[PDB]
Amino acid sequence: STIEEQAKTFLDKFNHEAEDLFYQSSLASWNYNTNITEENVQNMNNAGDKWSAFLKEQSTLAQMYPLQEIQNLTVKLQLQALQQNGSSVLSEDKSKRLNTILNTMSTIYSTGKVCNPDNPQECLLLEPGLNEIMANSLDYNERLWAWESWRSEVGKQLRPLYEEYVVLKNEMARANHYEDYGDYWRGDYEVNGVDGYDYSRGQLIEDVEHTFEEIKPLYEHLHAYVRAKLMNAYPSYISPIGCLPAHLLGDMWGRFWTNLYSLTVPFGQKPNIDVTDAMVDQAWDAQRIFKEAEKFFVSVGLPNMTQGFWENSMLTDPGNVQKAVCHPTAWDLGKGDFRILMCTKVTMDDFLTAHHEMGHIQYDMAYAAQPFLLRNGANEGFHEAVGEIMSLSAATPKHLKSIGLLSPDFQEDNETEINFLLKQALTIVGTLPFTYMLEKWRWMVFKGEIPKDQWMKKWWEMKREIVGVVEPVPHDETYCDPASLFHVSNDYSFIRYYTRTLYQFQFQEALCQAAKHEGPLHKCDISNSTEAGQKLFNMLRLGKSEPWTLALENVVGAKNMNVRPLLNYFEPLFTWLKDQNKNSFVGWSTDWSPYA
Amino acid sequence: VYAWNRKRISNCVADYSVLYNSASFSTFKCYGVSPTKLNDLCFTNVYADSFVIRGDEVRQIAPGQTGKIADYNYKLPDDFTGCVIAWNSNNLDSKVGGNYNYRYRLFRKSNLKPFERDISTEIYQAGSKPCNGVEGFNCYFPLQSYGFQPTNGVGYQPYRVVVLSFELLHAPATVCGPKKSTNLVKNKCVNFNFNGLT
Ligand SMILES: *[C@@H]1O[C@H](CO)[C@@H](O)[C@H](O)[C@H]1NC(C)=O
Ligand SMILES: *[C@@H]1O[C@H](CO)[C@@H](O)[C@H](O)[C@H]1NC(C)=O
Ligand SMILES: *[C@@H]1O[C@H](CO)[C@@H](O)[C@H](O)[C@H]1NC(C)=O
Ligand SMILES: *[C@@H]1O[C@H](CO)[C@@H](O)[C@H](O)[C@H]1NC(C)=O
Ligand SMILES: *[C@@H]1O[C@H](CO)[C@@H](O)[C@H](O)[C@H]1NC(C)=O
Ligand SMILES: *[C@@H]1O[C@H](CO)[C@@H](O)[C@H](O)[C@H]1NC(C)=O
């Protein structure tokens, strides 16, 4: 009869016939990941094509129901999600060209091999040939050669492709009632129709700038300290008044600063909190690691893992005969089937990764009650954030002492807290200016603020202004320096890390306040607190049914993203860095003072 | 579940203790009678309804419940006397390719009456528009297949449900429980109960 009942029956029909197809596609993807064979690749391709065709047909049927005659929030949200054209609105020739461009960029990035001229008999790929050199070398010219050669080859190949890509994506986005592709990406956080909890696409950029302005003093002090330490490591290259050289950040692109912990350690004499040896001595298997993680989740009050999880997951490397992807990934296959694919080793990093992926599994399990098309996070930030909070909680010394991995008589003095906080800042705080600068540059490129002939002149100017990183040598317009990163080349949003980082500490403050922790934020563990788990599970159960603003109100009590928990987390480190930067000069100059 | 089997059990002795003492059943919820006194009481007829549902849908097989199964597939009366027995059947009813032999009625204009079987295969009309016999837009086929895989979760795994319905009618009750004989003792003054004569 009415439009709302028709939409509800159609949505039921969609969820029922879409859950099984999604399960088949996900199972084919799992079979490919755990067993890399040509038939598995063919099965994955066939399942993906069937899934995409079914989604296209259901979207085509879905568009015939007008949005304005539906009052139920969940039904309206599912209809809005289904009725998106995506690439369908574009012409078949341009759609095929866009798909071909994306695939060829994927092949060029994945199979890109670059080596030194005059010695071409063998070459090194990016992983792990170039990663180890970027992360461990202390030689200026070798790192400079690797960075410049890889950007030269990849940028020169990808620059016309990127020029076509921006135009095609802008055409698709403007055809889809968006201002640009940046507006399309910013539409994920858009909330419409809820009184008081509405969020606009335009508000996201303003909020990011407002938070980053408060991020800037801490980043400036951290940059000054890292600059001083790198000056100690490399005597003549780094200038006291200028920016840091691009190839010296410890990674290929500057995404993380975690590879500079050895060079920039405050107290080298003091020991670390490494617990790898304790697990090796007591013969801790990967199964024990996952059982301890499960014990942590039942300690906080969340449901324990299913029998299917233990039976069907691959938590150890299979062997030489069977090939598998080594990247840790949590799979929500559908129909209550949750698995983790990780090549787990006896390391602290794998243990934290196991907690992070099991957090992903818990998040996936929580919204199983919801309809199929709403079985996701409220935004892209929350899904990563719920894993990151478990990663934060598991790494604390209190958690290690509780589970027996650390000695009960370990002395927790201020120096270990300072060096640990500095390492966490290098991993977490350091990615924020790079992420903000890259997303703002991409948004300006999509918007048309920056013409194609002026992409790099602005970009380096942005990098000096925001990231405090200077180019080693000037680059002309033949280079395509941003596209050397995995996320940008394969059509992925990059603001998820920034939102995840702010949400991570907001959630951490909320759970620690719930758990009645009375000390520093970084010394807080969320184990043994039922109320904290209940508060988290209230947001977790909703999934995508409710706006992200309402979920944030449910957890932290705020209607907007906030920057204060990050500053509160690193406040001892902030005071220590302010004390240590009395002699040095905080801030940088955008000029070519170190090298150009 | 749309075409649930009904078997009428009459003119025999029903031993309920074998079912009760089994550990193979996940749900043994009895409504209107208790399992302890089932082995003593006698009933006129026993209705055994058998079907397969999902793990999450076992709760809907009860009086007063609401759902797809209760409204459109199998409806139980409020004044129901009997037992609902359900057990996991992942071992037999799930195959690697997917077992799609089990179907459920997803849409019907009105709710089912208690103990009603609907085997109609007419296209459901969700809109004013005439369906015209073809399954197109706003017109859907009511019977939807089920997907059963051996790696599914416990809430999606197939569960076999047998519902026993006990009714007493004015006709003589013939489905009686197994009375247990004792050993015979002779030459002593004892209280004898022979075939109801005490
Ligand atoms: C992986 O694929 C090979 C190829 O035939 C097959 O023999 C083997 O059983 C597979 N192993 C698993 C765990 O799927
Ligand atoms: C919206 O629909 C869902 C399922 O279709 C239903 O459970 C919920 O009560 C509806 N909300 C309102 C306000 O009617
Ligand atoms: C999708 O595209 C079609 C035509 O290309 C258009 O009629 C329809 O309005 C679009 N959907 C939305 C939600 O705008
Ligand atoms: C998970 O929790 C349930 C209920 O608390 C319990 O019965 C079950 O044994 C647990 N599973 C494992 C593997 O510990
Ligand atoms: C740690 O505490 C001791 C004792 O108060 C103090 O002397 C030392 O300067 C502190 N170190 C740092 C890095 O705060
Ligand atoms: C949390 O509970 C476990 C289980 O009893 C216990 O072993 C652990 O010590 C508790 N945590 C703390 C900090 O006491």
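We number chain B the way Swiss-Prot does; in order, the residues shown are 350-547.
Header lists the method as electron microscopy, 3.3 Å.
A Cβ is built for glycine as well, from the same backbone N, Cα and C atoms used for every other residue.
Recorded in Swiss-Prot as a natural variant, B:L368 to I carries the remark: In strain: Omicron/XBB.1.5, Omicron/EG.5.1. DSSP gives B:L368 (variant position) a helix state. Cβ neighbours within 10 Å of B:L368 (variant position), excluding its own Cβ and spanning all shown chains: 17.
Listed in Swiss-Prot as a natural variant, B:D405 to N is described as follows: In strain: Omicron/BA.2, Omicron/BA.2.12.1, Omicron/BA.2.75, Omicron/BA.4, Omicron/BA.5, Omicron/BQ.1.1, Omicron/XBB.1.5, Omicron/EG.5.1; complete loss of interaction with host integrins. In the three-state DSSP classification, B:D405 (variant position) falls within coil.
Swiss-Prot lists B:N440 to K among its natural variants, and the accompanying note reads: In strain: Omicron/BA.1, Omicron/BA.2, Omicron/BA.2.12.1, Omicron/BA.2.75, Omicron/BA.4, Omicron/BA.5, Omicron/BQ.1.1, Omicron/XBB.1.5, Omicron/EG.5.1. Taken residue by residue with DSSP, B:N440 (variant position) is part of a helix.
B:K444 (variant position) counts 12 other C-beta atoms within 10 Å of its own C-beta, drawing on all protein chains shown. Listed in Swiss-Prot is the natural variant B:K444 to T, annotated as follows: In strain: Omicron/BQ.1.1.
Under the heading of natural variants, Swiss-Prot lists B:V445 to P and annotates it as follows: In strain: Omicron/XBB.1.5, Omicron/EG.5.1. Secondary structure at B:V445 (variant position), taken from DSSP and collapsed to helix, strand or coil, is coil. B:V445 (variant position) has a Cβ environment of 9 other Cβ atoms inside 10 Å.
One mutagenesis experiment catalogued in Swiss-Prot, B:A475 to V, is accompanied by this note: Increased resistance to neutralizing antibodies. Secondary structure from DSSP puts B:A475 (mutagenesis position) in coil. Non-local contacts of B:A475 (mutagenesis position) by the CB criterion (under 8 A, 6+ apart in sequence, same chain) comprise B:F456, B:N487, B:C488, B:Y489.
Swiss-Prot lists B:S477 to N among its natural variants, and the accompanying note reads: In strain: 20A.EU2, Iota/B.1.526, Omicron/BA.1, Omicron/BA.2, Omicron/BA.2.12.1, Omicron/BA.2.75, Omicron/BA.4, Omicron/BA.5, Omicron/BQ.1.1, Omicron/XBB.1.5, Omicron/EG.5.1. Within its own chain, B:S477 (variant position) has no residue 6 or more apart in sequence whose C-beta sits under 8 angstroms from its own.
Under its mutagenesis annotations, Swiss-Prot gives B:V483 to A the following note: Increased resistance to neutralizing antibodies. Residue environment of B:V483 (mutagenesis position) contains 8 other Cβ atoms, counted within 10 Å of its Cβ in all protein chains. Secondary structure at B:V483 (mutagenesis position), taken from DSSP and collapsed to helix, strand or coil, is coil.
The number of other Cβ atoms within 10 Å of the Cβ belonging to B:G496 (variant position), over all protein chains shown, comes to 23. Under the heading of natural variants, Swiss-Prot lists B:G496 to S and annotates it as follows: In strain: Omicron/BA.1.
Where Swiss-Prot documents B:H519 to P as a mutagenesis experiment, the accompanying text is: Increased resistance to human covalescent sera neutralization. Same-chain residues at least 6 positions away in sequence with a Cβ under 8 Å from that of B:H519 (mutagenesis position) are not found in this chain.
B:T547 to K appears in Swiss-Prot as a natural variant; the accompanying note says: In strain: Omicron/BA.1. Long-range Cβ proximity for B:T547 (variant position), meaning a same-chain Cβ under 8 A and a gap of 6 or more residues, is found for B:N540, B:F541. In the three-state DSSP scheme, B:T547 (variant position) is classed as coil.
Rounded to the nearest whole angstrom, the C-alpha distance between B:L368 (variant position) and B:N440 (variant position) is 20. Ranked by CA distance from B:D405 (variant position), the recorded positions B:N440, B:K444, B:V445, B:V483, B:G496 have B:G496 at the top as the closest. Proximity to chain A, defined as a C-beta distance under 8 Å, is registered for none of the variant positions B:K444, B:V445, B:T547.
All protein chains included, B:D405 (variant position) registers 17 other Cβ atoms within 10 Å of its own Cβ. Separation of the C-alpha atoms of B:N440 (variant position) and B:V483 (mutagenesis position): 38 Å, rounded to the nearest whole number.
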